[PDB]
Amino acid sequence: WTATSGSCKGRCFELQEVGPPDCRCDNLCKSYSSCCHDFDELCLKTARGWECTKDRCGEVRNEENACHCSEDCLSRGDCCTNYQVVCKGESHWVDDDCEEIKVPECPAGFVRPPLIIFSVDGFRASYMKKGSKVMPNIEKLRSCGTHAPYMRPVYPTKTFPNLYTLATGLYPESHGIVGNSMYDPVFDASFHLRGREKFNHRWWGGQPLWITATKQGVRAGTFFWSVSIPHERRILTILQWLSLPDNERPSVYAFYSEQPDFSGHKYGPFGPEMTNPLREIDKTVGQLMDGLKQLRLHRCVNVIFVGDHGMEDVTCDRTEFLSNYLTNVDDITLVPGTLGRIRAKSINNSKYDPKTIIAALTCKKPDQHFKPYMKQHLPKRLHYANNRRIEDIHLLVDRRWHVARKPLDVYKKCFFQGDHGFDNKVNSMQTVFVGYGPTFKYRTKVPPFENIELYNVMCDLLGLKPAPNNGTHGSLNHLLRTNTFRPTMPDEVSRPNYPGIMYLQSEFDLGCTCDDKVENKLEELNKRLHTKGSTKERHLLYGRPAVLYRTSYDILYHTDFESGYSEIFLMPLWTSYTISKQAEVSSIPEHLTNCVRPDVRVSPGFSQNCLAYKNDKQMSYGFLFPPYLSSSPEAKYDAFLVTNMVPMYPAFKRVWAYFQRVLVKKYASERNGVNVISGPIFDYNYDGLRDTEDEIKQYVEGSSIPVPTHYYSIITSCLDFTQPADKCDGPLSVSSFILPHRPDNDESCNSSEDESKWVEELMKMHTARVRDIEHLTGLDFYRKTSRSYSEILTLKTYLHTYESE
Ligand SMILES: *[C@@H]1O[C@H](CO)[C@@H](O[C@@H]2O[C@H](CO)[C@@H](O[C@@H]3O[C@H](CO[C@H]4O[C@H](CO)[C@@H](O)[C@H](O[C@H]5O[C@H](CO)[C@@H](O)[C@H](O)[C@@H]5O[C@H]5O[C@H](CO)[C@@H](O)[C@H](O)[C@@H]5O)[C@@H]4O)[C@@H](O)[C@H](O[C@H]4O[C@H](CO)[C@@H](O)[C@H](O)[C@@H]4O[C@H]4O[C@H](CO)[C@@H](O)[C@H](O)[C@@H]4O)[C@@H]3O)[C@H](O)[C@H]2NC(C)=O)[C@H](O)[C@H]1NC(C)=O
Ligand SMILES: CCCOc1ncc(-c2ccc(C(=O)NC)cc2[N+](=O)[O-])cc1C
Ligand SMILES: [Ca+2]
Ligand SMILES: [Ca+2]
Ligand SMILES: [Cl-]
Ligand SMILES: [K+]
Ligand code: NA
Ligand SMILES: [Zn+2]
């Protein structure tokens, strides 16, 4: 019930929300059907339009007008945005030459530069170049302020997931808004774009910027606008709030625009009908900037121009139907569109089986335009699994396509020419970032970054302390003139042991053999110094990684490679080696094919054994440092040490062997040498965090050798590839992957072909940030470089996407 009989007289767009059943006048009252009777009349005036004309100049104040051209309007803070241009011979903001803003130039009373977030739905990254002729305001913001070629949204590339990520710094799996449409098994409730349930506070986790600000004593304008409030009214409202007395005036504001997304759904991302929407957005920007300039706030305010996702071409004829794959199509519910989410229609059906559903959706048609996944098998870079609201079965849909249940769902619902929601590495999904103001840099391009990073910066811009989030704080310092947050390296928790020769061959009963029984003063001093660390400067280029948890491990040195060996997991946590441009691939000689050697530095009780692998019919084994790249026939023996061994499914061995034998050498040639750090990952509870011992769901049969869920590699070289990896003087260049450790290659539909036809494709899909690898291993890389910590932070958050230009 709402008792809509109160009034909005002097309450228009009140900042505090009044409690039911009293009537409301907040910018969200229309969406709850709870505005006072006189809201439209008093608060949504439209009389005479949005612009001053020559004849309105110096007029008599008529309170009915939407905005004013009277003499007293500047004091009232309620002029039309063009008042000074029309009536005082001033010029539009866009027509002024841009001058650097070395310091905030604010009116007296301002405790800090305010922040305006200008959000534009569906603003594809390419619109910046492709629409530059029709967006002079936006283009001035971009070229005078700080900008990125594009900003990467989060998956799923939808509105609410992305706007709430901006607001919180969190992955959707952590903030809860994991789609535009959701079911929560625990609440037994559903979340839709239409309706009431989307307003209930239990869906929304984390701590959004407006709450972060309020708790720390910074006042916030209300971020949301009811859909029927015209854009011009939103701008005038923000401008009005900026005129308030120092004690009531907010420090952070938000504007949202439904365009260009609304039009892009109808016309496609580049429909000729798209030029007008891009013009209107620019005009709106102009109005804001002209309004700020009237109030002397245009060299005081920080403006963030930001999109939620891009837009792709999608039509009805490009829809795949699950009814062409499944018989039991009515025992299932599907969340449809640019992503698939399948669950049972009824929990009382005990015959429904996810296993056979996946199988039935796997590589069934030669051109298939979606791929089924158990959520835990989705690429780790998507961070899309650890939430009860994400269904166990997910369909990653090809760019340009749709997935629906039955064909009736499509025609009983062609309407659209555009859509979005695909994998967030897809070019057409990229969106924009521009920052303009005294705290941002002047005329500066920065590299592409991810939207999870903005929350921290917005907090820096406001003098706030961020709530714990998934940004990496300091990784976007290069955006800022000042107010930079100065981060320290996390402290190492566990210090390594450095074991020497402590055990005799005969103490090992591992069930391993090696043909290593063939027999000098010059060359024996040489191997000693290698096992103490004479080549360590060569293979450990950026320091040893720090172990940020409590554990027991050993550093092991060798001619060709260095490792941190875990006595708890019985394998290395990491192995580090450098392959230079000139290095040569060799084979595994016949006599050493099944050779596994005891490591005399590590006790039998902390080693694996061959018998476990013999007795396990499913599991085989592999090596972290590849024997193929041994520097000499003698060094090659080191690669067969039981401490270099890790568990591998024969299906995964095909992947790993091709990566080690072919791809490593390929990258060394292309990149002028590479440093490689490789290791196992354990994430049985799919939270993106390193599992402790008691979380491991699978061991090698009849042993305590734990099975990794993934294998990573970090490949580093010099950004200036004229300098070889091992002698680099400048910035570094990195790419990484987190390969799922799977007993079959069902994910790659071409896996019965030669490895050169599918392997590198799989690796690309599983590309990763070093930071992803850090969360999953509890290690901290790049501890000793000649580079600044902020710059390293940026490097760690880099993602190599393999998307073209
Ligand atoms: C990205 O960044 C985020 C933010 O930093 C990272 O997530 C954090 O990770 C922490 C570790 O996983 C986690 O800490 C836990 O806190 C638990 C209490 O949680 C409440 O309080 C927080 C803080 O205010 C709040 O944010 C939470 O809100 C969640 O839950 C509701 C729904 O229930 C949602 O509204 C909201 O969206 C959010 O959901 C998300 O997070 C939770 C994780 O808590 C997930 O379950 C959801 O799927 C969703 O993703 C909560 O209101 C606390 O209970 C935990 O403590 C247990 O474990 C410790 C280990 O130290 C142990 O000592 C304790 O015994 C305890 O175990 C007991 O309970 C167990 C389970 O019932 C049981 O098995 C045991 O036997 C014990 O009885 C834990 O310390 C922190 O909450 C989240 N924060 C957020 C916002 O998600 C994230 O890791 C980052 N991602 C990456 C990849 O780096
Ligand atoms: C810094 C990000 C601010 O966070 C947000 N900003 C705007 C919205 C929002 C979403 C949809 C619509 C709409 O009209 N859809 C038809 C309107 C608004 N709105 O006006 O607020 C949501 C959020 C979380
Ligand atoms: Ca959107
Ligand atoms: Ca985990
Ligand atoms: Cl969705
Ligand atoms: K085996
Ligand atoms: Na296959
Ligand atoms: Zn949309």
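We're sticking with Swiss-Prot numbering for chain A, so the shown stretch reads 51-463, 468-573, 576-591, 617-886, in order.
Every residue gets a Cβ built from N, Cα and C, even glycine.
Under the heading domain 'SMB 1', Swiss-Prot lists 54-97, citing sequence analysis as support.
Its own atom aside, the Cβ of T209 (mutagenesis position) has 21 Cβ atoms within 10 angstroms in the protein chains shown. In the three-state DSSP scheme, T209 (mutagenesis position) is classed as helix. According to Swiss-Prot, the mutagenesis experiment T209 to S carries this note: 15% of wild-type lysophospholipase D activity.
Annotation source Swiss-Prot lists 1-hexadecanoyl-sn-glycero-3-phosphate binding site at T209, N230, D311, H474. The DSSP secondary structure for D311 (mutagenesis position) is helix.
If you look up Swiss-Prot, you'll see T209, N230, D311, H474 marked as 1-tetradecanoyl-sn-glycerol 3-phosphate binding site, on the strength of similarity to another entry. Its Cβ placed at the centre, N230 (1-hexadecanoyl-sn-glycero-3-phosphate binding site) has 17 other Cβ atoms within 10 Å.
What Swiss-Prot notes for the published mutagenesis of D311 to N is this: Abolishes lysophospholipase D activity. The Cβ of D311 (mutagenesis position) lies under 8 Å from the Cβ of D171, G172, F173, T209, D358, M361, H474, each of which sits 6+ residues away along the same chain.
For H315 (mutagenesis position), the same-chain residues 6+ apart in sequence whose C-beta sits under 8 angstroms from its C-beta are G172, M361, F470, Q471, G472, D473. Experimental mutagenesis is annotated in Swiss-Prot for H315 to Q, with the remark: 20% of wild-type lysophospholipase D activity.
For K430 (mutagenesis position), the same-chain residues lying six or more positions away in sequence with a CB closer than 8 A to its CB are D764, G769, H791, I819, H847, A849, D853, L857. For the mutagenesis result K430 to A, the note given in Swiss-Prot is Impaired secretion. No effect on lysophospholipase activity.
Taking Cβ-Cβ distances under 8 Å and a sequence separation of 6 or more, the neighbours of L770 (Ca(2+) binding site) in its chain are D764, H856, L857. Annotation comment: Swiss-Prot describes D764, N766, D768, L770, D772 as Ca(2+) binding site.
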Spatial reach required of the 2 unmodelled residues, as Cα distance in Å from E573 to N576: 9
Listed recorded positions are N230, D311, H474, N766, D768, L770; which sit with C-beta under 6 angstroms of ligand 5? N230
Of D764, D768 (the binding-site residues), the residue whose Cβ has the fewest other Cβ atoms within 10 Å: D768
Straight-line CA separation, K463 and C468, 4 intervening residues not modelled, Å: 10
Could you check the binding-site residues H474, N766, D772 and say which one's CB has the most other CB atoms within 10 Å? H474
Secondary structure of the domain 'SMB 1' (54-97) by DSSP, residue by residue, totals 8 helix, 4 strand, 32 coil
For the recorded 1-hexadecanoyl-sn-glycero-3-phosphate site, enumerate neighbouring residues of the same chain (Cβ within 8 Å of the Cβ centroid of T209, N230, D311, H474, site residues themselves excluded), in sequence order. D171, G172, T207, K208, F210, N212, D358, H359, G475
I'd like to know which of the binding-site residues listed (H474, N766, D768) lie near ligand 4, counting only a CB under 6 Å away. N766, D768
Helix, strand or coil at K430 (mutagenesis position) [DSSP, three-state]: helix
